[PDB]
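Peer 1: Okay, here's the structure, questions in a sec.
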Amino acid sequence: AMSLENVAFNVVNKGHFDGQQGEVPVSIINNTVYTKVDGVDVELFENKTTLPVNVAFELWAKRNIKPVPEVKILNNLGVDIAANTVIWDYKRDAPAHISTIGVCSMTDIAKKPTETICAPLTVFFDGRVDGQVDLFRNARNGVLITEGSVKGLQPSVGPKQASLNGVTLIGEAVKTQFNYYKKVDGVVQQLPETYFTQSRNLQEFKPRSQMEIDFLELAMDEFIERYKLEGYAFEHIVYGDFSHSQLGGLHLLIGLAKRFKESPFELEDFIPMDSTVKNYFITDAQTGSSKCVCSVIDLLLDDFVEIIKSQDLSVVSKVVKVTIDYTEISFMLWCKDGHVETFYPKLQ
Amino acid sequence: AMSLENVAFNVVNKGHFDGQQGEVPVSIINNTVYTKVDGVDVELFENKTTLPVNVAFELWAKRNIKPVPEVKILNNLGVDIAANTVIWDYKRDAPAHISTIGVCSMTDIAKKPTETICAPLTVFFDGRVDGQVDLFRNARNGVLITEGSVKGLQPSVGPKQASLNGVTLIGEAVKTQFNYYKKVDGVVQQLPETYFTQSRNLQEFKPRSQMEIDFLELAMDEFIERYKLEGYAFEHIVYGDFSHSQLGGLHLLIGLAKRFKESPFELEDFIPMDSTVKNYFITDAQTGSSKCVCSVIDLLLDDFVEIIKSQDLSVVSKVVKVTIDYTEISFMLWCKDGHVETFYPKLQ
Amino acid sequence: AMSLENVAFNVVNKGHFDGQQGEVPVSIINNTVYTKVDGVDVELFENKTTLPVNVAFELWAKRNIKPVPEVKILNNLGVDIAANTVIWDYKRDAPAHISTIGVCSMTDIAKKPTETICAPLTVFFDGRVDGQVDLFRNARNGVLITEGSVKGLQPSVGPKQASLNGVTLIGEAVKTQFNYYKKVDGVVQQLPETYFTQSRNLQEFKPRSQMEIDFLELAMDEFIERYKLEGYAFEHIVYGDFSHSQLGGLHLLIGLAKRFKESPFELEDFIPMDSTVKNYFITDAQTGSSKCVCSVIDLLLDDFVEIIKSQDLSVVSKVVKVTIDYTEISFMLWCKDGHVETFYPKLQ
Amino acid sequence: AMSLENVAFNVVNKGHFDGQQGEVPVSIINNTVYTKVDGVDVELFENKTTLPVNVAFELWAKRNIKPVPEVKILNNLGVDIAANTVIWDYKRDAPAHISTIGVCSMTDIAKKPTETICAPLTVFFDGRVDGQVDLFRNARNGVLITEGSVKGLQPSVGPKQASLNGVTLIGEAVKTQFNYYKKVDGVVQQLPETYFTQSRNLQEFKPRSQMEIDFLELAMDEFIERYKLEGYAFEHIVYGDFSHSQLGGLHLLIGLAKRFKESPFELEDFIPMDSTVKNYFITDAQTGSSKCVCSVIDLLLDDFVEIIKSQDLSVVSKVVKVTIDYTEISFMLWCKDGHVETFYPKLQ
Amino acid sequence: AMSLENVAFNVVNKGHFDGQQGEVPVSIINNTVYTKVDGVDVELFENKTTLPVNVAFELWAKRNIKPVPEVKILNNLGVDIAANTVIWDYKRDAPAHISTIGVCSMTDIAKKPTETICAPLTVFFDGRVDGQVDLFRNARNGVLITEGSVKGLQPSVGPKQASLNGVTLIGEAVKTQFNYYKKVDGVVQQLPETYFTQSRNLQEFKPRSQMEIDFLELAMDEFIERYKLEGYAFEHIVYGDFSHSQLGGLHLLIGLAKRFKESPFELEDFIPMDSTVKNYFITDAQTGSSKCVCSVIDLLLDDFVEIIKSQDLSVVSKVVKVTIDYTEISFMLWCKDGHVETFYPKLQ
C-alpha cells in the first residue's frame with residue numbers, strides 16, 4: 001500500500017509518515033515536491049540528497065521522530081543500516097544510511113533484518129520497538145539501544161544527549177541516555193570506556209560544569225591559576241593565539257565559544273557532516289588571523305583537563321589515542337624543554 | 001485511488017493505464033520516470049510537456065487508445081476539454097487539452113461534465129462510451145462522435161481516417177469514420193459541408209484516386225493535358241518552381257511527395273503541431289531553391305482540382321474561402337488574362 | 001591517476017578509455033559532458049542513466065569494446081557484476097551492472113574479484129583476458145566465457161552472435177561464439193541444453209536458413225504447403241490475424257519482419273531493455289488492428305518449427321516450458337481436435 | 001528594442017528572425033522555448049548549446065539562411081567571429097562562433113567590426129551584404145566571400161558546395177561557389193592551391209566523375225586494372241580489409257559508400273563536429289571487423305589518385321603533407337620493395 | 001595533475017586548493033559537487049554562477065585566501081583580470097573576473113600575463129607574490145598592490161580594510177592597507193586623492209570616530225547642535241524622514257545603522273553585487289514609510305561632514321562630483337535660502 005500521494009497526505013495531515021489512509025495531489029518540479037492547498041502549490045520538500053526526489057521524500061517522511069543516537073555515534077560504531085526505520089542526517093539533509101530494511105521499495109535490500117544479505121551488515125536496532133531486542137539476539141552483526149536493562153546483557157552507558165527532529169538535547173520529559181550493546185560475527189562485544197563529545201553550538205553555548213562556567217567568566221590568568229594547569233599550553237590550545245597571520249591553536253569548542261561572544265569570526269564548514277572532530281576554515285573578524293584547517297572537538301573542559309593532565313610530557317613529537325564517542329582519535333603531542341608546546345587532533 | 005506507483009504498475013504490465021491493482025517502485029530524475037526491473041532502472045517516460053513530470057506521466061498512461069479524431073479536427077470544432085478521457089497529441093508529445101474531467105487529481109476541473117464549470121466549455125463526448133450520448137444531450141457546449149445513428153440527431157459524416165495510438169489510418173478491422181454532432185449554448189448546430197485533408201506523409205504517400213495515381217506516374221505535361229488543366233498554373237502551384245532562389249508554389253502535399261521520390265529536400269517544421277494547413281521552411285537539396293514559409297495542405301487531388309476549377313478567373317487578386325476539416329481556409333487567387341497565375345493559403 | 005579530464009582525453013584521442021596520459025578541458029552542463037575543441041564546445045556524452053553524469057561518462061568510456069555476451073544472456077545466467085571491465089547495456093544506454101570491481105572509484109565495491117564482498121556475487125570472467133580463467137577457478141560464484149577449450153570442464157556452446165559496440169553480429173573476422181562455464185557456491189554447474197534467440201531487428205532482418213528465406217519470399221499458403229505445417233496454426237501464431245480490432249497471434253519476429261516489408265506498423269517498447277521475450281504495444285497502420293501487450297520472441301524459424309512439432313496435442317490447454325538463452329520460458333499451448341489453436345509466451 | 005517575445009513572434013510568423021515588429025507569449029522550461037498557440041504550448045527550440053537557452057534561441061533565430069561556407073572551411077581559414085550575422089553549426093547544433101558583432105546584446109563584443117576589440121580577430125564578411133566588402137577593406141584581420149570579382153583583388157576559387165539551412169549542396173538556382181579573400185595584419189594574403197573535400201554522406205552518396213562511377217560499378221580487380229593502380233594498395237586503403245579483427249585501411253568516403261550498399265556497418269561519431277578529416281569508431285556488421293579511430297576523408301577519387309601517384313615510393317616510412325580545404329593535412333606513407341603498403345591521415 | 005578529483009582532494013584535506021597530490025571520488029548532480037566520505041555523499045559546493053558546475057568549483061577552490069582588495073575597488077580601478085590567482089566575489093558567490101591567467105584550463109586566456117592577449121587588459125598584480133612587481137613593470141595595463149614601498153614608484157595609500165575569505169576587516173595580525181599603483185598604455189598613472197567607503201554592515205555596525213560614537217548615542221537635535229550642522233539638512237540626509245508614505249533621504253549607512261537599533265526595517269538588495277553606492281528597496285516596519293530606490297553610501301561621518309561643509313550653498317540645483325574608492329561619484333545638491341535642502345547620489 002506504498003504511494004507518493006499517501007506519503008504526502010501523511011506529511012500534510014500528521015507532520016510526517018504515520019501510516020494513515022488517504023491521498024493528496026502532488027507535483028514534482030526539479031528536486032521539489034509540491035501539493036495543492038486551496039488552488040495554490042505548497043512546497044513540502046526540497047531534495048538536497050543524491051537520491052531521486054520522490055525516494056528522498058519518502059525516506060524523509062519516514063524518519064525516526066523519537067530521540068535517536070546522533071549519526072556520529074552510529075558512524076563510529078560502524079552502523080551500516082537500520083532495522084525498519086530511517087535515521088535522518090540533519091547535518092547533510094540526507095538519510096544516514098544508503099539502504100533500508102522494510103522501509104521503502106526503492107532503497108530496501110530486504111523486508112526483514114533476518115534475510116541473508118543483512119548478515120554481514122551491522123544493523124541498528126531500537127529496543128523501544130516491539131521485537132527488536134529479539135531481532136538483535138538473532139542478528140550476526142548489530143548495534144542495540146535500550147532505555148532499560150536487557151536480560152543477561154551487560155550495558156554500556158551512552159551519551160546523555162540524543163537527536164530529536166534535528167534538535168540535540170538532554171531529555172527531561174523524554175529519555176535520551178541509552179544503554180548500548182554490540183555484536184560482531186554472532187558474538188556480543190564489550191564496548192570500551194569512552195569520553196563523549198558534548199554536541200554544543202557556538203551561537204548558543206551552554207557550560208555543563210563549574211570549570212566550564214569558570215572558563216567563560218574568569219580571565220586567562222585567573223582560570224589557569226585557579227584550576228592549576230600552567231605548563232599545559234592552554235593559552236595556545238584552548239584560548240588561541242591571534243597575534244600572527246596564521247591563527248594559533250583553538251581546538252576546543254568552548255574556546256571558540258568564549259572568543260565568539262567577545263569578538264565574532266567566520267567558520268567555514270567545508271565538509272558539512274556529523275563527526276567527533278570537525279574541520280573548519282576560520283577567519284577572525286577582529287585581527288585578520290586565519291587557519292584553513294582548524295580541527296575542533298567539543299569535549300567537556302573537565303574531560304580535556306583529565307586527558308592533557310594524564311600524558312607523558314617527554315617525547316618531542318608523539319601520538320595519543322583517546323576513546324571518544326566509542327572511536328579512537330589520534331593527537332599530535334608536540335613537546336619542547338619539558339613542557340606542552342601544543343596538543344591537537346591528527347590530520348596526516 | 002490515484003497513485004504514481006499504480007500508474008507505473010499498469011504501464012509495465014498492461015502497456016498503458018488499465019485500472020488494475022498493484023504497485024511498482026518508481027524513480028523520478030530530471031523529467032524522466034524510471035522503474036526498477038531486476039535491480040536496474042528502466043526508463044518508462046520522458047516528459048516533453050510543460051506539466052510536472054509525474055502529472056504528464058499519468059495523463060500519457062491514461063491516453064485514449066481507441067481510434068479518435070485527429071487533433072486538428074477537434075481544434076477546428078473548438079473542443080476545449082474531453083469527457084473522462086485524455087486525447088494525447090502525438091505531434092506535440094503532450095495532452096491535447098490543458099485540463100481534464102474525471103481523469104487526474106492534478107488536472108481535473110471536474111469529476112463529471114455535468115458540473116457548472118464545464119457548461120461554457122466545449123466538451124468532447126465519445127458515443128462509444130456508455131452514457132456519453134446522454135451527457136452530450138444534457139451539455140450546454142459540446143462535440144459528439146458516434147459510430148452509428150443517434151435518435152433525433154442529424155449527423156455530419158466525418159473524415160474517413162482517425163488516429164489510433166498516434167497512427168493516422170482508415171480502419172478496416174476498426175471503425176475510423178464517425179458521425180459528428182455539435183452543440184453551442186444548448187442548441188444543436190448544423191455542421192458545414194466540408195472537404196477533409198488526407199493526413200498523409202511524404203515517405204509513405206499513398207494515392208487515393210486514379211487522378212492521384214496519374215499524377216505520380218505521368219510526367220507534368222501529359223498529366224496537365226490528360227486532365228485539361230492548361231490555364232490553372234499547376235506547374236507552379238502543385239509541381240513547384242525550383243528555378244529561382246525562392247522556391248515557387250508547391251502548396252499540395254502530393255506535389256512534395258512527387259518531388260521527394262526524385263530528389264530529396266529538407267522541411268523545417270518550425271510550429272510543430274497538428275493543423276489543417278502546415279507551414280514549413282523548405283530547402284531543396286538539388287537546386288538550393290528555398291522558402292521560409294511554405295504553406296502545405298494535403299487535399300485529395302480531385303478535390304483541389306474541383307476547388308480551382310470552380311473559381312471565376314476575371315480579377316487580378318481575390319480571397320477565396322474554402323471549408324476544410326470544418327474550418328474556413330482563406331486562399332489567395334491571382335489571375336491574369338483569364339488564367340490562374342497562383343493560388344495559395346493566405347498568410348496575411 | 002583517475003580523472004575526468006584524462007577519461008575525456010582518451011575518448012577524444014582514442015575513441016574510448018585506453019590508459020594513455022593526458023588531459024582535455026571539460027564542461028559539465030545538465031547531464032552532458034563537453035570538451036573545448038579550437039575554442040568551441042563539443043558534446044562527448046549525454047547521460048541517459050540514473051547515475052551522476054561524470055560517473056556514467058567514466059563507465060561508458062571504460063566499456064568493453066571487444067565482442068561481449070548480450071545483456072539478456074548475462075541476466076539469464078544470474079551475472080551480478082563483471083571482473084575488471086564494464087558491460088555497457090546499449091538497450092538502456094546505461095551500464096549493465098550497478099557496481100564494479102577495479103573500474104571506477106565511485107562504483108567499485110572491490111579492486112579485485114578475490115575480495116570478501118564478491119564471494120556471494122556471480123562475477124562475469126572473460127577468458128580472453130590474462131588470468132581471468134584462473135580467477136574463475138578461485139571464485140565462489142561466477143560465469144566464464146572462452147574462445148577455446150578449458151582444461152577439464154565440459155563447455156556449453158553459446159549463441160553464434162555477440163555484441164561489439166552495440167552491434168549484435170556473427171563474427172567472421174572475430175570470434176563471437178563463446179564457450180560458457182558457470183560456478184555456484186564453488187561447484188561448476190552443467191549448463192542446460194538451450195535454444196538461443198537470434199537478436200535481429202525488423203528494419204535489417206536477415207534470414208539465417210533456407211526455411212526463413214522461403215518464409216520471406218513465398219506467400220503464407222505456398223510456405224505452409226511446402227513445409228507441411230497445416231495444423232500448427234502458423235496463420236495465427238506466426239503470420240498474425242489483422243481481421244479484428246485486437247491483433248491475433250504474431251509472436252515470432254520473422255512474422256513481424258514479413259508484415260513490415262508489405263505494410264508498416266508501430267511498436268511501442270514500453271519496457272526498453274534486453275530480454276529473451278519482448279512485449280510491445282502494436283498498432284497496424286493498414287488495418288487498425290492492435291494489442292497492448294504483444295509478446296515477441298526471435299527464434300530461428302526452424303527451431304520454432306522443431307519446438308511446436310515436439311508437442312502433444314491431446315489437451316485443450318497446457319503450460320509448455322522451453323529452455324531459451326539458458327532460461328526456462330513458459331508458453332501456453334491451446335489445442336482442439338488434435339491441431340494447434342494458439343501457442344504464445346505465458347504472462348498471466 | 002530586442003526581445004525574447006519579438007524573436008519568437010518572428011519565428012512563428014517568418015520561420016526565423018526577419019526584423020518584424022510584434023510579440024507572442026513565451027514559456028521557458030528547462031532548456032526549451034515554448035509559445036502558446038490556441039491555448040496549448042508549442043515547442044519552438046531546444047537548447048543543445050552551452051549558452052543560456054534564451055541566448056541560444058536568439059542566435060539560432062538570427063542564423064544566416066543564405067548559402068554559407070561550411071564550418072570546416074571557416075575554421076581552416078582561422079575565422080574567429082562573423083560581421084553582423086550568425087553562422088549556425090548544424091553539426092554541433094550551436095553557433096559556429098562564441099561571440100558576435102551587431103547581432104545579440106548578450107554575446108556582442110562590438111556593434112560594428114571597426115571597433116578596437118575586433119582588430120586582432122579574423123572577422124568573416126559576406127560580400128553579398130551591402131557595405132561588407134568596404135568593411136573588409138578597413139579590417140585588419142578578415143576573411144571575405146563574394147559571388148563575383150572585386151576591384152583590384154586576386155580571388156581564390158572556393159569549393160563548389162556551400163551550406164544552406166544545414167543542407168550542403170552544389171547550387172543550381174543559387175550560387176554556392178564563392179571567391180575567397182584573406183587579410184592578415186592589414187595585408188591581403190595569397191591563398192594556397194588546395195584540394196577540397198567533397199562533403200558527401202554514406203546513405204546518399206553521389207559520384208562526381210567517371211572514375212568514381214567506375215569505382216562504384218566495377219569490381220575491385222578490374223577497377224585497379226582499368227586505372228593502372230597495381231602497387232598503390234587501393235585494396236587496403238580504399239576498399240578496406242575486413243579479414244582480421246582490426247579493420248584494414250578504409251580511409252576514403254567513396255570506399256565506405258561502396259561497402260555500405262553491399263553490406264551496412266555502424267559509424268560512431270565520437271567527436272561530433274565539422275572537420276576536413278573525420279574520426280569514427282567503425283564496426284562492420286557482416287564480419288565483426290572494427291577500428292576505434294578510423295580517419296576518413298571525402299576526396300574526389302581522381303584527386304586521391306593524383307595525390308598517391310605523385311609520391312616517391314623509396315622510403316619505408318614518411319610524412320606526406322597535402323593542402324586540403326586551405327589547411328595542411330599530414331599523411332603517413334608506408335612503402336616496401338617500391339610499392340605502397342599503406343597510406344593514411346596521421347594522428348599521433 | 002589538473003583534475004576534478006585532485007581539486008576535490010585538496011578541498012577535503014586542505015580547505016582549498018593547495019597543489020597537493022591525491023584524488024577523492026566525486027559526483028556531479030545538478031549544480032552540486034559531492035564527495036564520498038565513508039560510503040555517504042557529502043556536498044562540497046553548490047554552483048551559484050553562470051559557469052559550468054565543475055569550472056566554478058575549480059575556480060572557487062583556487063580562490064585567493066590572503067587579504068585582497070574588495071571587488072568594488074578593483075572594478076573602480078578598471079581591473080579586467082587577475083595574474084595567476086582568482087579573486088572570489090562573495091557578494092555574487094562567483095569569480096570576480098570572467099577569464100583567468102595560469103589558473104584553470106577552461107577559463108585561461110593565457111598562462112602568463114606577458115602574452116599578447118593580456119596587453120590591452122588591466123591585469124591585477126599582487127606584490128606579495130614573487131615576481132609580480134616585475135610583471136607589473138613589464139605590463140602595458142595593470143594595477144599593483146604592495147605592503148611596502150617599491151623603488152621608483154610613488155604610492156597611493158588604499159583603504160584601511162581588505163577582504164579575507166569574504167570577511168572585510170582592518171588587520172592587526174595581517175596587513176590589509178595596501179599601496180596602489182596603476183598604469184595605462186605603459187605609463188604609470190597618478191591615482192587621484194580619494195575618500196574610501198568603510199564597508200560596514202547594519203547588524204554589527206562599528207563607529208570609527210568620536211563623531212560616530214556620538215551620532216549613535218546622542219539625540220538628533222543634540223548631535224546637530226554639538227557639531228553645529230544646523231543648515232546642512234542632516235535631519236533629512238543622514239537621519240531620514242519617516243513621516244510620509246515615501247521615505248525621505250537616508251543615504252548614509254550610519255543613519256540606517258542608527259535607525260535599525262531602535263526599529264528594524266527591510267532592505268531589498270535587488271542588484272546583489274559589490275558597489276561604492278548601493279540601491280535598496282527599503283520598507284520601514286514601524287511607520288510603513290518606503291522607497292523603491294534608496295541610494296546608500298558608507299562614508300565615515302567625519303568625511304561626509306567635510307564634503308557637505310566644502311559646498312557653496314548659493315544655487316538651487318547643482319551636480320557635486322566626489323572621488324570615492326578611486327571613482328567619481330555624482331551627487332545632486334539642492335539648496336534654498338542659503339541652506340541645504342537635500343544632497344543625494346544622482347541616478348538620472
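Residue positions begin at 1 at the first shown residue.
So how was this one determined? The header says X-ray crystallography, 2.6 Å.
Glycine residues also receive a Cβ, built from the backbone N, Cα and C atoms like all the rest.
Copied straight from Swiss-Prot:
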type: ACT_SITE; residues: D:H236; note: active site, proton donor
type: ACT_SITE; residues: D:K291; note: active site, for uridylate-specific endoribonuclease nsp15 activity
type: DOMAIN; residues: D:64-189; note: domain 'AV-Nsp11N/CoV-Nsp15M'
type: DOMAIN; residues: D:206-345; note: domain 'NendoU'
type: MUTAGEN; residues: D:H236 to A (Swiss-Prot position 6686); note: Complete loss of NSP15 endonuclease activity
type: MUTAGEN; residues: D:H251 to A (Swiss-Prot position 6701); note: Complete loss of NSP15 endonuclease activity
type: VARIANT; residues: D:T114 to I (Swiss-Prot position 6564); note: In strain: Omicron/BA.2, Omicron/BA.2.12.1, Omicron/BA.2.75, Omicron/BA.4, Omicron/BA.5, Omicron/BQ.1.1, Omicron/XBB.1.5, Omicron/EG.5.1
type: VARIANT; residues: D:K261 to R (Swiss-Prot position 6711); note: In strain: Kappa/B.1.617.1
Peer 1: Between the recorded positions D:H236, D:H251, D:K261, D:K291, which lies closest to D:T114 (variant position), Cα to Cα?
Peer 2: D:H251
Peer 1: Taking the Cα atoms as reference points, how far is D:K261 (variant position) from D:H251 (mutagenesis position) in Å?
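Peer 2: So the alpha carbons of D:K261 (variant position) and D:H251 (mutagenesis position) sit roughly 17 Å from each other.
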Peer 1: CB neighbours of D:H251 (mutagenesis position) within 10 A?
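Peer 2: Its Cβ shell of radius 10 Å holds 22 other Cβ atoms.
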Peer 1: With DSSP, how much of the domain 'AV-Nsp11N/CoV-Nsp15M' (D:64-189) is helix, how much strand and how much coil, in residues?
Peer 2: 16 helix, 39 strand, 71 coil
Peer 1: I want to check the contact list for D:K291 (active site, for uridylate-specific endoribonuclease nsp15 activity): same chain, sequence separation of six or more, C-beta distance under 8 angstroms. What comes out?
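Peer 2: For D:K291 (active site, for uridylate-specific endoribonuclease nsp15 activity), the qualifying residues are D:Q246, D:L247, D:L250, D:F281, D:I282.
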Peer 1: Have a look at the recorded positions (D:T114, D:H236, D:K261) and report the one with the fewest Cβ neighbours inside 10 Å.
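Peer 2: Sparsest of the recorded positions D:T114, D:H236, D:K261 by Cβ contacts within 10 Å: D:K261.
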Peer 1: Can you check what DSSP calls D:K291 (active site, for uridylate-specific endoribonuclease nsp15 activity), collapsed to helix, strand or coil?
Peer 2: strand
Peer 1: For the domain 'NendoU' (D:206-345), give the DSSP counts of helix residues, strand residues and coil residues.
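Peer 2: Helix, strand, coil within the domain 'NendoU' (D:206-345): 38 helix, 49 strand, 53 coil.
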Peer 1: Could you state the whole-number distance in Å separating the C-alpha atoms of D:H236 (mutagenesis position) and D:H251 (mutagenesis position)?
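Peer 2: Distance (Cα to Cα, whole Å): 9 Å.
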